[PDB]
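Worksheet: the structure to be examined is printed underneath.
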Amino acid sequence: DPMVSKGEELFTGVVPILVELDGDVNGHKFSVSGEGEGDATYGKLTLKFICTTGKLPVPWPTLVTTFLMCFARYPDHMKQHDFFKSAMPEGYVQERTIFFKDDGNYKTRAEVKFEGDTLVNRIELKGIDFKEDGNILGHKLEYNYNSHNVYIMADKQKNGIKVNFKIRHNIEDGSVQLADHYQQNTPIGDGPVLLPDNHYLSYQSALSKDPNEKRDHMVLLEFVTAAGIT
């Protein structure tokens, strides 16, 4: 299928990635840069993020979902359902509202596209209605991350997809902070795209620190695999 080819020929080996985020949460301004690489053959992402404006005013875990679904591993039998690659290289817009239970919300707009050989994710994030001293602005979330299925459905009237899912962030006292994700993606270009059957992406995420890094930062290792169409 020459449409599948086109995505194949783009994601076949290791692809360098760049991520840029401008954020404002309750007027706490910050910028983040990230660099790394993805290998969609294995559903594998390796990234390192740096707060270039000093201290990050929110917990690193709360930004993981914001900081590359085109790197998912789609099994051979599911290749007709891979919206994200099909949009490349012109790319897609990924927009979310993230509702933190009993706290504020993030609203994010990203453009994910190639710039030459490099796969770029440029994001603007606005946070509003956060509690000063809540779990987010009060830095009460553990530096870890749970595995999670993400359910994708076609958004046929918009030539894109809708994605809906819950993330539970471990709080230091042993409880959990719900972050309810609402997501829409739409191609940037005017060309055709693969609109998928309902399926899900399986995520695992591991957060660590670079021992030689003095700046505020996050090392993220992610594996992502499409499933749910046998």
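First residue shown is number 1, and so on along the chain.
Cβ atoms here come from the backbone N, Cα and C positions, even for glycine.
Listed in Swiss-Prot:
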MUTAGEN   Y145 to C  In mut1.9; shifts fluorescence lifetime from 3.03 to 2.74 ns
MUTAGEN   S147 to P  Increases fluorescence at warmer temperatures such as 37 degrees Celsius
MUTAGEN   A206 to K  Abolishes the tendency to dimerize and leads to monomeric fluorescent proteins
MUTAGEN   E222 to G  Suppresses the 399 nm excitation peak, leaving only the longer wavelength peak at 475 nm
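Features recorded in Swiss-Prot, as mapped to the structure shown.
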residue	record	CB count, 10 Å
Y145	mutagenesis position	21
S147	mutagenesis position	9
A206	mutagenesis position	11
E222	mutagenesis position	22
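A distance of 6 Å separates the Cα atom of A206 (mutagenesis position) from that of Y145 (mutagenesis position). Between the CA atoms of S147 (mutagenesis position) and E222 (mutagenesis position) there is a gap of 10 Å. Between the CA atoms of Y145 (mutagenesis position) and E222 (mutagenesis position) there is a gap of 10 Å, rounded to the nearest whole number. Secondary structure at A206 (mutagenesis position), as computed by DSSP, is strand.
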